[PDB]
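Comments concern the structure below.
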Amino acid sequence: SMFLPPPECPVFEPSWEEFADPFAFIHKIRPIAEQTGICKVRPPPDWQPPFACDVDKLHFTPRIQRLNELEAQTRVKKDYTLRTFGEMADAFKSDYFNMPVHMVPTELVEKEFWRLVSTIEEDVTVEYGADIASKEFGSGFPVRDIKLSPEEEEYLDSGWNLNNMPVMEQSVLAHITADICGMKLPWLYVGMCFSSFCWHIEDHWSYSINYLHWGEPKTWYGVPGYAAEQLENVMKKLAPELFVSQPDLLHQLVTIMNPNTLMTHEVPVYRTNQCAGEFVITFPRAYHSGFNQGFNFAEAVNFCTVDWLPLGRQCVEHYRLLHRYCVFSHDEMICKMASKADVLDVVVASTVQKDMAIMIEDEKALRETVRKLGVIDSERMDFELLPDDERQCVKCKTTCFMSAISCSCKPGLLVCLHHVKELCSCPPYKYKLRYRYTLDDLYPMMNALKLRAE
Ligand SMILES: Nc1cccc(-c2cccnc2)c1
Ligand SMILES: [Cl-]
Ligand SMILES: [Mn+2]
Ligand SMILES: [Zn+2]
Ligand SMILES: [Zn+2]
């Protein structure tokens, strides 16, 4: 009537054998899970990482949050200990419902969440924690440093220890050298009743994996990747303010929106309650949002498999059309892998090779086009040495790497090869093509990959 809960997303209970390799397991479930955008994974009963912290020494700066549907919020960047936050959080829930926190049914919190965000008269504000690990507040998984217990040491090298999964081999984001802290490092999330994460997809349409270490559940809504644009069109119509051009990455606007509203407009939505000890995985370009049932502690990280590579290229194309800033250069990542073809996982090498072939053909065509526009002069340029904000296309903000156009008249400015007309009013013979590699450099790099893939 008031709120109809979306159907449940798939839940997987892998055996220890199925579970041991996270990449093999994700690949196995992908045909099912990519149809629902999110899925939940219950680890084998044996898999039980140790969770030990002193709640009095873990400190973090809280973020404040208003809870009104369709209202704009900014993507995340006063002090609590984990204890005082927990005490504030439990008191809030307990007072809000006049009940002990666990006797409040999840069904009811969900129902109440969607009531209160729609009602303009209710001005509920809540607080939460969000940041990468620091010496003030570290990962909930064991990391090396302090003598570890035997239980802790068992989980140091687990493929599901989220600290590892970036730097594992079947991960592609691994040997990106350009350190992109916000995306190779796990984030830590301290939740309280109703604290929520707005609808979004991950940077570069990557996967994410989310672990609830302890506390009350996290409630999720998820939309399959194939319906991303449907969802966006629904949001444009009902909340156009979110779609105004933003000056940078730290200004992305996001919002709370009832899944029933999406379901009404024929966007498939699924839900789950994630409990302590469970994983949620989000698939490429799968929109998701949710809220916490109460006091809890989660940890999440982006990652990119070989399955993702073509989507990663499509995403950067999509960012260009939108004039959205990139977190990293996709081509730069591809070439870095090519330059390391000998030490690459062989299935990885095979997949990179295919993306690289497309990259080279597109680049060949683009260079021919700008030559026909009268750009004649050229010089090699090591783009990877430039700070990102010193190599963005003036027009579409894409991070340049394969090539760019400069002009002596606008010193320091670049455009990508799609935007040659947008740099300045000088005649194109005054322009230079700056390029990382010649085509003659590129084909041997691709050959090393092919040999490695055999
Ligand atoms: N910025 C921000 C703040 C809090 C949670 C989250 C979140 C949670 C769960 C999945 N994705 C993102 C994101
Ligand atoms: Cl409200
Ligand atoms: Mn997310
Ligand atoms: Zn000029
Ligand atoms: Zn451009």
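Numbers run from 1 along the shown chain.
If you check the header, you will see the structure was determined by X-ray crystallography, 2.2 Å.
Every residue gets a Cβ built from N, Cα and C, even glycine.
Per DSSP, the domain 'JmjN' (9-50) is made up of 17 helix, 6 strand, 19 coil. The domain 'JmjN' feature in Swiss-Prot is assigned to 9-50.
Per Swiss-Prot, the feature 2-oxoglutarate binding site maps to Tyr128, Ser208, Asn210, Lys218; the stated evidence is similarity to another entry. Under a cutoff of 8 A between CB atoms, and with a sequence separation of 6+ in the same chain, the neighbours of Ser208 (2-oxoglutarate binding site) are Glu202, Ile281, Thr282, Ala300, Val301, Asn302, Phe303.
The feature domain 'JmjC' is assigned by Swiss-Prot to 154-320.
Taking the Cβ of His200 (mutagenesis position) as centre and 10 Å as the limit, one finds 14 other Cβ atoms among all the protein chains shown. Experimental mutagenesis is annotated in Swiss-Prot for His200 to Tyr (Swiss-Prot position 499), with the remark: Abolishes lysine-specific histone demethylase activity.
The DSSP secondary structure for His200 (mutagenesis position) is strand. Residues or ranges marked as Fe cation binding site by Swiss-Prot on the basis of a curator's inference: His200, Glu202, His288.
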Lying 6 or more residues past either end of the domain 'JmjN' (9-50) yet within Cβ distance under 8 Å of it, the residues of that chain are 141-142, 149, 151-152, 155, 158-161, 165, 168, 170-171, 207, 209, 220, 222-227, 268, 270-272, 274, 277-284, 286-288, 305, 307
Of all C-alpha pairs drawn from the 2-oxoglutarate-binding set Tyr128, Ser208, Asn210, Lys218, the farthest apart lie at a distance in Å of 20
Rounded Cα-Cα span in Å across 6 missing residues between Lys77 and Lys78 equals 15
Across 2 unbuilt residues, the C-alpha atoms of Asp145 and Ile146 lie a whole number of Å apart, namely 6
Whole-number Å distance separating the Cα atoms of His200 (mutagenesis position) and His288 (Fe cation binding site) is 6
Cβ density check for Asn210 (2-oxoglutarate binding site), other Cβ within 10 Å (all protein chains) comes to 25
If you measure between the CA atoms of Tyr128 (2-oxoglutarate binding site) and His288 (Fe cation binding site) and round to the nearest Å, you get 18
Cβ-Cβ distance under 8 Å, sequence separation of 6 or more, same chain as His288 (Fe cation binding site); the residues meeting this, in order, are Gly37, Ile38, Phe197, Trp199, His200, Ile201, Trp220, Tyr221, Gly222, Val223, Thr282
